[PDB]
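Note sheet for the following structure.
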Amino acid sequence: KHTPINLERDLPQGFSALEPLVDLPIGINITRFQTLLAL
Amino acid sequence: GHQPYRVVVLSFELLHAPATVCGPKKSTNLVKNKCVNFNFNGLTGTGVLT
Ligand SMILES: *[C@@H]1O[C@H](CO)[C@@H](O)[C@H](O)[C@H]1NC(C)=O
């Protein structure tokens, strides 16, 4: 979900449900995850 | 018996994974306002469609 946020530091108060995007039929066991950046 | 022959072999397999490979499935017409059977992409039943 991509929603507008007021100019604030902390997470806002309220409700915003998250619509689904995709499900993938992979069937691989997962134990760890990371993140990627652009430089 | 000595002329060239082209051969193709097809193999299949199953395991603990989603199928993700299936053949065609055909759709009939759509009727309304009649007590009819229906199979709408996996759910079955009987009733009147409006
Ligand atoms: C993923 O790893 C776990 C822990 O080693 C194992 O129990 C599970 O069978 C694995 N999943 C496979 C092989 O699909």
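Using the numbering of Swiss-Prot, the residues shown for chain A are 206-244, in order.
From the backbone N, Cα and C atoms, a Cβ is placed for every residue, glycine too.
Among the mutagenesis entries in Swiss-Prot is A:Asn234 to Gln, noted as: Increased resistance to neutralizing antibodies. In the three-state DSSP scheme, A:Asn234 (mutagenesis position) falls into the coil class.
On its own chain, A:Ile210 (variant position) has A:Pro217 as residues at least 6 apart in sequence with a Cβ closer than 8 Å to its own Cβ. Looking at Swiss-Prot, the entry for natural variant A:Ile210 to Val says: In strain: Omicron/BA.2.75.
Packing around A:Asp215 (variant position) is summarised by its Cβ count: 5 other Cβ atoms lie within 10 angstroms of its Cβ, all protein chains included. For the natural variant A:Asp215 to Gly, the note given by Swiss-Prot reads: In strain: Beta/B.1.351.
Packing around A:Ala222 (variant position) is summarised by its Cβ count: 5 other Cβ atoms lie within 10 angstroms of its Cβ, all protein chains included. One natural variant catalogued in Swiss-Prot, A:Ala222 to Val, is accompanied by this note: In strain: 20A.EU1.
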Taking only the variant positions A:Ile210, A:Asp215, A:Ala222, which have a CB closer than 6 angstroms to any atom that belongs to ligand 1? none
Residues with Cβ closer than 8 Å to the Cβ of A:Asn234 (mutagenesis position), same chain and 6+ apart in sequence? none
